[PDB]
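**Q** Got a structure for you, written out below as structure tokens; questions coming shortly.
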Amino acid sequence: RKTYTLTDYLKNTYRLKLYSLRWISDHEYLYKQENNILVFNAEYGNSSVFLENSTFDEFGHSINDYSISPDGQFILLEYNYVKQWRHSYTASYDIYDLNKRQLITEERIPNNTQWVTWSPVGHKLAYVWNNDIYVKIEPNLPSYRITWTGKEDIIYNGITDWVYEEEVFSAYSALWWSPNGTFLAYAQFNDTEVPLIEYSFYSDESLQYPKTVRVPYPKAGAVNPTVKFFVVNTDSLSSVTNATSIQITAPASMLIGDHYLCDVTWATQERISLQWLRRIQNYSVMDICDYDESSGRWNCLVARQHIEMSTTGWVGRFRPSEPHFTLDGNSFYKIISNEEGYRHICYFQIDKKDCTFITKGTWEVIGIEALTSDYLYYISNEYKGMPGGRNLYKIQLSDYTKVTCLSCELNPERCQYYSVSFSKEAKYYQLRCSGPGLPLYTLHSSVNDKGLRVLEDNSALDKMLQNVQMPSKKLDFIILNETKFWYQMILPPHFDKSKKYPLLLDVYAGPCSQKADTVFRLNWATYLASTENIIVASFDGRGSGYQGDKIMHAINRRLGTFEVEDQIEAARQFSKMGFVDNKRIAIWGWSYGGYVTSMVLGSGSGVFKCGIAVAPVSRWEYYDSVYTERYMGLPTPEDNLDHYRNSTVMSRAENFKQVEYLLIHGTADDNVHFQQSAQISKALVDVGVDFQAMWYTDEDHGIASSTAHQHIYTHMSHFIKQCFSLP
Amino acid sequence: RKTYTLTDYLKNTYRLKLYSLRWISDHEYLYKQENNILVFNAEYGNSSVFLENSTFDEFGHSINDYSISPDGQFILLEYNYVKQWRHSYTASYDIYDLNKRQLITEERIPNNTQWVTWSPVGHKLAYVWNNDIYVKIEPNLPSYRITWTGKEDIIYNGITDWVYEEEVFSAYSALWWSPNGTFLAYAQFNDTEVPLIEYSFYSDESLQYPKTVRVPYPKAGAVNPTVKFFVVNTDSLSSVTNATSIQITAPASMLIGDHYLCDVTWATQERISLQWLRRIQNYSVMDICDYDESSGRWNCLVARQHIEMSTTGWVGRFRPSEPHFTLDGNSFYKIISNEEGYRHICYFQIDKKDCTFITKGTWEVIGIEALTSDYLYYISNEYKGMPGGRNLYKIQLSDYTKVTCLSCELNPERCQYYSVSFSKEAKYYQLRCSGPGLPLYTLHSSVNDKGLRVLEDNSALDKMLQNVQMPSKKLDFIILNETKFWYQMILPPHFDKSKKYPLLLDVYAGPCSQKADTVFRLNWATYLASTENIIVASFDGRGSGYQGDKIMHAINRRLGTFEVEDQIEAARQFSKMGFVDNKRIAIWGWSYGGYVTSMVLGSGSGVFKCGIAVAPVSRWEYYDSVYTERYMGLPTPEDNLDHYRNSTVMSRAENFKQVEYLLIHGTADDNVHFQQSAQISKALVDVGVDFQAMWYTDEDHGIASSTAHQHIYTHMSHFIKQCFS
Ligand SMILES: CC(C)(C)OC[C@H]1C(=O)NCCN1C(=O)C[C@H](N)Cc1cc(F)c(F)cc1F
Ligand SMILES: CC(C)(C)OC[C@H]1C(=O)NCCN1C(=O)C[C@H](N)Cc1cc(F)c(F)cc1F
């Protein structure tokens, strides 16, 4: 009979059970039960202890994560974890020999190691320390330095700089072992001329003088970092002296101007594919290079080049898709936009220029998951024509007309959103269901796709939620200009359309994003609907993804227009449904959602009463180049400079006199710098409009500190409750 | 019957008229008449035009200020004004020859000049460019370079570094001409090992990348800048060889450790007086250095030293007072605390250690204003025993019993707060009345204290103020430990003592500060009382000044204790007065007042419902050394580190759960760095205390921008009105 309180959300009273496993072979995986690392047999479900939970309570340090070598002879323990950016971090590492049950004390991995990674097979080790690459053949023998140009904030070897980590590779690592560990392919980034973003870091109050953090950050139109690619043979490190790292340059179509390295994928033991991207991200080229046995060099024939361009915007969703090569490495499958604007799987020959689409329709393929000699497993939103749904399909390679869905009918009521984790050779796979019901985990056999057992069904959480007045979720669409636009609402319990509720428009609306899906969540919206009786609505307008290039490319070179206007129009549609209080419609958003929310509140529409903007973008010349230029081009007069200045929130400061505005931003935000919100407030002051503000000391773009997280949602809860007059 | 609204205060609807004049001789002064500049004969009042407005309307630049040479033969023009800190600024200059009736176009003063100043007599010229001193014997001639060690952010010649500008000399200038311009004494500051404070500056929206401001800033206990003093003869600048400066070294009692240069005052033409201060600011020594003809050096005989120390706290109010030498330079008068803690004027002899006080009583002399052969003109708060009053007195140097007050009886109703401006030889003097009535400016003659004419009476403003329901002001005191502590209340119009009002506590409570005076003010408090019917009160507890060292030195080494508790005790007695609603009491403060406000809201007294803190101190280890160590010593375990940690507001974050809190601070605050407010918020987040916050981009400690000033007082008004309903 209780509601879902703010305390329940902040104190995490109702936890979603998970089942995170790590496949070590084609029929075995690892799992943590009572902090004991168990090894399971997928065929029969029985397990055995692989590492006791008391083995490392004598360690003296709180182990943050482990990493077992593929051959099972060693395990890398990382401690003193200190987060850096979204993916990068710094920590200490120790190697534990499993054939001796002892810690490695000789030739320990150096402190301040920036990244560690095992080889795909065996137990080789490559790590980045002081921006240089080292390789250890044995965990206890001395290392072999590979790079020598590594310089702080200038030269990156084996690791990415800020932009590449965030906007290109989505990872800190810039290393790529060959399939059997023979070769080590790495990239080198040079941020010599890249300007530095500078902001104060205050740290603990014991620090007398504030600290100044300086990070190479290429803003829109600024000097980008350069990149070089290398491949070194780690087998020659025995008679190493100074091992030679062979360089692979970019095609001539990329050397004419600024470019990026956007994908690295090995095909065979002696074949690696590289995808390059121009700074004008509408033209990318895949390069397939084979290892020359006699020359010791790498050669990429022009006949094996593959160009992927776009005539109505950028190429790919956030980057050119990654290829999935067959066993022989002479052909690959890749997601690309077809002539109708829908992204499907195309079959490429390593030699032929034209590819053949194996899937088609008014829907898109989210990703390729596994490839065997028989079938290719992919995820898509084809089922019931719902762009917000995810299901695992299986397409027959010998006949593209034989497509079977493996998750559509497992539980259509409870499960409409799926992810999959296949075994080493696609013999088994774990299906991850995340909505609209409670999460469900199941194991399966690829021989006939039978359900072996249920790993986790959240039956414990289901019982707790029975005596709780949980909200309901409606997933539907509206029609704007003969086009379906999907939306979702978190409806308060005992929803009655005879009444009129307050409306909170939860907004992100970033390019190729999706806010209306079938995923089940326990977040701030759950509390606002359950306890405060507030409808939390989300709307996927123009610019959202997984619906075709016609919608996703609608905001190309025009950020802050249709995306913003579609959110305002969505509010008008909701109020015209009967159960929305017109004088109590709010809007809030984080990151890109903060930018859209600010542009909405400064549009003079009069639709919204109040609004919250957390870590918002103010003007796009303040954001990084690779992301901004992808959708906005260059901020030069001969290019899209006119809209760079026409789409700032500062230029709408006057309209903020009609709304109640709350601006929040972390002082240590490395992504969307505090500069952005500092310019918003100063513009509002210059025109004399009052607003509420809140900075968070040393919090970054996530404001994920346990105390800060509880403090921000508490502060936003009061602002929303007072705006709606809710006691 | 309208009230004094917030718009009136933010728009300056009712403006006080002043009479800012600058004496050009012993019987004449300059005065600007909107467009041009006039010259007034003090004896008669007739005025001729000195410089027309059209003389520089063909300039091509905006005139920021004027500076006439002492001989009236040149005029220095200030333009391209760019403010730095409280006093420091950079600008361009152009000299205008009054005989040639045109500008000097040769050997002009370089752009980005840091400080300029004429000699006391004649028309010599000393300026500072790129931290190096230059001197022109003639405006249109090449300038001699005295110093060559000038280096930005490290070596300062003729100018003060940040901490010296703010806490020691209260000015950018580190130059001191001799009485007749023969010698040019200057100080050199070295910030080589002084840590730099770094904070981001965002500038205009066009700037794609924020800038990082870096300022040499010695926080509490950090490496302080070193100082050297020099004197150079300006009558013998060789056009071929460099200038040779004679260095005056500090006494041995100061060279044993860290020390400061806290005063420079010339006695005669060949005698200059220096005052040095140990880093532990309770011991100071004055040197009296005479120039040697043949030797060419300066000698400060040991027998001519004068020690000024304190056993109960620091020496001086904020620094040892300046001396006032006689005509022969063989004796001087200065303000020092007597053996009971009350600061009075002492008659010194150059060669004698003991001095004799010429004033006595349980009151303090605020300052010495003029010195003649037979009279000493000073200001004090002796009249009616009111520490919040200021009156001008003259004491006969031949008979210490013949003391006369020159301003007490002029207008006792309107005027209880006076400042003065004497002429070149103190032949005339202008009295500046500040309250409780409207400001009043009058001219007088020293021969018989006649009182010549009325300069400004604000009669035009008085006429308008009769149409607005203006608030009243109550000056009184309460008893704490059998001691009189004064307070003031801005009472709403038609004040009824049977009706209960919301009360706001306007607090500063810095050492040797005073918020309960007779000064008339038109400020945010005037609006809160006239329009919102809010009693805004101020209280001077232990630590306040002008009442003796027993009250001032009470907070020595214990900052954030008694002055914080006495604010709570006073508000407690305010709440139980019948006309104060004890359920609606707030407290707000700025700078040091924000620290006290934060310490009070976190005290757990439960007396206050809400409070506002603007650019407050949160941890004394964050503020600069000269100010902090003057009242707290060093942040070391063997000294006073115990209270440095006990007097933080972060340690009281837990007690903020029962109060509404508004924290405001400017991002570009070079004085009280934003760091201090960033640690307050972070401490409140760690304990889960909700509060209100508001930063201001690129604003400094004053938040004095036109748009920012209006925005903060508008934001604070909504906060107070909401807290009072
Ligand atoms: C997991 C999330 C959080 C969705 O990021 C994933 C990340 C990725 O690695 N792959 C797919 C997409 N993706 C990005 O687009 C990163 C962007 N920089 C996000 C972003 C956009 C803004 F406008 C902004 F102001 C700030 C931002 F942080
Ligand atoms: C009257 C004004 C215009 C304020 O200057 C007076 C200045 C002067 O030159 N002579 C008299 C005393 N005096 C000072 O004490 C400067 C202080 N640093 C002020 C101050 C104190 C703090 F605790 C703080 F956190 C920040 C601050 F700015």
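The numbers used for chain B are those of Swiss-Prot, and the residues that appear cover 40-764, in sequence.
Heads up, the Cβ atoms here are built off N, Cα and C, so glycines get one too.
Below are the features I grabbed from Swiss-Prot:
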type     : residues        : note
MUTAGEN  : B:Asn85 to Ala  : Does not inhibit dipeptidyl peptidase activity, interaction with ADA and homodimer formation
MUTAGEN  : B:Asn92 to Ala  : Does not inhibit dipeptidyl peptidase activity, interaction with ADA and homodimer formation
MUTAGEN  : B:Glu205 to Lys : Inhibits dipeptidyl peptidase activity
ACT_SITE : B:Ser630        : active site, charge relay system
ACT_SITE : B:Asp708        : active site, charge relay system
ACT_SITE : B:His740        : active site, charge relay system
MUTAGEN  : B:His750 to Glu : Inhibits strongly homodimerization, dipeptidyl peptidase activity, interaction with CARD11 and T-cell costimulation activity
MUTAGEN  : B:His750 to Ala : Inhibits weakly homodimerization and dipeptidyl peptidase activity
**Q** In whole Å, how far does the CA atom of B:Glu205 (mutagenesis position) lie from that of B:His740 (active site, charge relay system)?
**A** 12
**Q** Which ones, of the recorded positions B:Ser630, B:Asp708, B:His750, are Cβ-proximal to chain A (under 8 Å)?
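**A** Only B:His750 pass the 8 Å Cβ test.
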**Q** Tell me the Cβ contacts of B:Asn92 (mutagenesis position) under 8 Å, same chain only and six or more apart in sequence, or just say none.
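**A** Residues satisfying the criterion: B:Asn74, B:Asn75.
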**Q** Under a criterion of Cβ-Cβ distance under 8 Å and sequence separation of at least 6, what residues of the same chain contact B:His740 (active site, charge relay system)?
**A** B:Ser630, B:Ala654, B:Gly705, B:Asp708, B:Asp709, B:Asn710, B:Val711
**Q** Report the member of B:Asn85, B:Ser630 (the recorded positions) whose C-beta atom has the most other C-beta atoms within 10 angstroms.
**A** B:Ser630
**Q** Among the recorded positions B:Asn85, B:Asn92, B:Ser630, B:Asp708, B:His750, which have a Cβ atom lying under 6 Å from any atom of ligand 2?
**A** B:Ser630
**Q** How many other Cβ atoms sit within 10 Å of the Cβ of B:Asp708 (active site, charge relay system)?
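**A** For B:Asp708 (active site, charge relay system), the count of other Cβ atoms within 10 Å is 22.
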**Q** Identify, in sequence order, the residues in the chain of B:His750 (mutagenesis position) that are 6 or more apart from it along the sequence and have a CB within less than 8 Å of its CB; answer 'none' if there are none.
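**A** Sequence-distant Cβ neighbours: B:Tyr735.
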**Q** Does DSSP give B:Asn92 (mutagenesis position) helix, strand or coil?
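**A** Helix, per DSSP.
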**Q** If you count Cβ atoms within 10 Å of the Cβ of B:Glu205 (mutagenesis position), leaving out that atom itself, what do you get?
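**A** For B:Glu205 (mutagenesis position), the 10 Å Cβ neighbour count is 22.
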**Q** Specify the secondary structure state of B:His750 (mutagenesis position) as given by DSSP, simplified to three classes.
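**A** Note: B:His750 (mutagenesis position) is helical by DSSP.
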